[PDB]
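Before any comments, here is the structure.
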Amino acid sequence: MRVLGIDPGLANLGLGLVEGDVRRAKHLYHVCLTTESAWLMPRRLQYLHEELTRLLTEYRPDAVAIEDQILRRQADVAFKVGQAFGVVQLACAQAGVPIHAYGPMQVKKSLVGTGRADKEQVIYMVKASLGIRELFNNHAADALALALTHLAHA
Amino acid sequence: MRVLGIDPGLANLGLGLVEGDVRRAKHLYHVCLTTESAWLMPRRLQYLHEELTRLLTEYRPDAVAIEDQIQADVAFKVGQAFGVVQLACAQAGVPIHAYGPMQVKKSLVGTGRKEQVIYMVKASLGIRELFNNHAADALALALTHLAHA
């Protein structure tokens, strides 16, 4: 099973591709896309949608695993990030790829064993599961963690 | 001089196309698209984005006029639909102009302080029957853009 993990955002969009099953997984690709506030919102959304559409077309994943956050602070931030989430969901549906949502405690439990693990603990287990020497970008790492979580729930 | 007005929403998306200037406008098209919670969110967004794209491609408007967005997870959900609307406009190369409710009232009604707005929408466009408030709101937005150009 080939899975695209997505750490959703507007200024940063983490994408990580893995392939395997519950017992073993192979790293395929990861990246953190960025957009600039000086671009207007429509162009930021167009950039994310275009780059994600290209990656979906190229790698042909069987499933998308997306983070289901309960972040509840600022409505103006939530409106902007919701716009990015909408365009991400749109790209997946246009590709015919089903989306499975996972909360952070599900990720921590699947990758570390417990739901109160630290992020550094999760990234250590991402790198160990995939044989990655270093992961500098936390959004890419989180995206890979989501992809590995879907493989564990399948 | 051709404006697509958009009343943004997930369950209801009002669309209204007019052409003209401050003095005279002609009606071209209106609808209220609907989506149901029985569909998963990505499918709802795909349907709205597809139907909006088709209308932008067909009628080739010069501008889009959208209702200005004046709880956090509510904001987040409203944003999902707004994002796909903004994306379709950007892909079409059509500039977006946002207007608030008071701007619509002043542009359309002499009072400037929805029955009065709807009456003025129907009168300006020669529309006898306008039953859907979202489609009416979208037409009111398109007419507001003409008044501000």
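In chain B, numbers come from Swiss-Prot; the residues present are 1-70, 74-116, 119-154, in order.
Yeah, the Cβs are placed from backbone N, Cα and C, and that goes for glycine too.
As recorded in Swiss-Prot:
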BINDING   B:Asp7, B:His139  Mn(2+) 1 binding site
ACT_SITE  B:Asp7  active site
ACT_SITE  B:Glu67  active site
MUTAGEN   B:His139 to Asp  Slightly decreased activity with Mn(2+), slighlty increased activity with Mg(2+)
ACT_SITE  B:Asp142  active site
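Annotated features, which come from Swiss-Prot, shown on the structure.
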| residue | record | DSSP (3 states) |
| --- | --- | --- |
| B:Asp7 | Mn(2+) 1 binding site | strand |
| B:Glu67 | active site | strand |
| B:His139 | mutagenesis position | helix |
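In this structure, the CA atom of B:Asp142 (active site) is 6 Å away from the CA atom of B:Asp7 (Mn(2+) 1 binding site). The two recorded residues B:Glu67 (active site) and B:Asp7 (Mn(2+) 1 binding site) have their Cα atoms spaced 6 Å from each other.
Within its own chain, B:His139 (mutagenesis position) has B:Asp7, B:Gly9, B:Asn12, B:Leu13, B:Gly14, B:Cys32 as residues 6 or more apart in sequence whose C-beta sits under 8 angstroms from its own. Neighbour counts were taken at the CB atom with a 10 A radius for the recorded positions B:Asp7, B:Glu67, B:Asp142; the maximum falls on B:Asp142.
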